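*Asks:* Supplied in structure tokens, the structure appears directly below.
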Amino acid sequence: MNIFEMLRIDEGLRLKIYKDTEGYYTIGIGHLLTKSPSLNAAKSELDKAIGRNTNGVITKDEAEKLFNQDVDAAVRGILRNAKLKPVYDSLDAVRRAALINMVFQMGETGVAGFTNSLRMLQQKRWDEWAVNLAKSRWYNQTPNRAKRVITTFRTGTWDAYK
């Protein structure tokens, strides 16, 4: 299983624009179009992204291209972040994907805020770090997923996912 598989499972695959949980415009595999409401606002952005007039519908292939870019980009946000980079480096491979998953869902900034979390993590703490996480808005708005992610982190295994 890998990062790509991981998130594909968590974000699903939609070929036509749609509203997320927070009610945002999205398409593909978790690709956020606009923190706005103008459905046109959103087609424009889709247009800019693919580079074609899409009328709000794209291809699998295209959804996958957004995706790669999206996963890559998270990977670098982490490596550029001063607080995240090193956490990332200290972890094994599964746990890292988990990290990458988080960031994808909430941005380097969002993530790098777990100031506390931050090192328990690095301390090779979990458990305690985990409970902290269950006490967050994040967890409370998408528990299923949050759990699968927290589980993966704690355990350094893909159990939650199969």
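The deposited model was determined using X-ray crystallography, 2.5 Å.
Positions of Cβ are set from backbone N, Cα and C atoms, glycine also.
Heads up, here are the entries from Swiss-Prot:
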type: MUTAGEN; residues: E11 to N; note: Loss of 84% of enzymatic activity
type: MUTAGEN; residues: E11 to A, F, H, M or N; note: Complete loss of enzymatic activity
type: MUTAGEN; residues: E11 to Q; note: Complete loss of activity
type: ACT_SITE; residues: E11; note: active site, proton donor/acceptor
type: MUTAGEN; residues: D20 to E or Q; note: Loss of 99% of enzymatic activity
type: MUTAGEN; residues: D20 to C; note: Nearly no effet on specific enzymatic activity
type: MUTAGEN; residues: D20 to A, N, S or T; note: Complete loss of enzymatic activity
type: ACT_SITE; residues: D20; note: active site, proton donor/acceptor
type: MUTAGEN; residues: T26 to H; note: Facilitates transglycosylation more effectively than hydrolysis; covalently bound substrate
type: BINDING; residues: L32, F104, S117, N132; note: substrate binding site
type: MUTAGEN; residues: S117 to F; note: 10-fold decrease in enzymatic activity
type: MUTAGEN; residues: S117 to V; note: 50-fold decrease in enzymatic activity
type: MUTAGEN; residues: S117 to I; note: 500-fold decrease in enzymatic activity
type: MUTAGEN; residues: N132 to I; note: 5-fold decrease in enzymatic activity
type: MUTAGEN; residues: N132 to M or F; note: 2-fold decrease in enzymatic activity
*Asks:* What recorded positions among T26, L32, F104, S117, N132 are found with a C-alpha within 10 angstroms of that of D20 (mutagenesis position)?
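*Replies:* For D20 (mutagenesis position), the recorded positions whose Cα atoms are within 10 Å come to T26, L32.
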*Asks:* Reduced to three states, what secondary structure does DSSP give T26 (mutagenesis position)?
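*Replies:* The three-state answer is strand.
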*Asks:* Just how spread out is the substrate site if you go by the largest Cα to Cα distance in Å among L32, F104, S117, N132?
*Replies:* 27
*Asks:* I'm trying to understand the geometry here, so how far is the Cα atom of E11 (mutagenesis position) from the Cα atom of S117 (mutagenesis position), in Å to the nearest whole number?
*Replies:* 24
*Asks:* What subset of the mutagenesis positions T26, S117, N132 lies within 10 angstroms of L32 (substrate binding site) at the C-alpha level?
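*Replies:* Near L32 (substrate binding site), where near means Cα within 10 Å, the mutagenesis positions are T26.
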*Asks:* Going by C-alpha distance, which of the recorded positions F104, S117, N132 is nearest to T26 (mutagenesis position)?
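*Replies:* For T26 (mutagenesis position), the closest Cα among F104, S117, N132 is found at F104.
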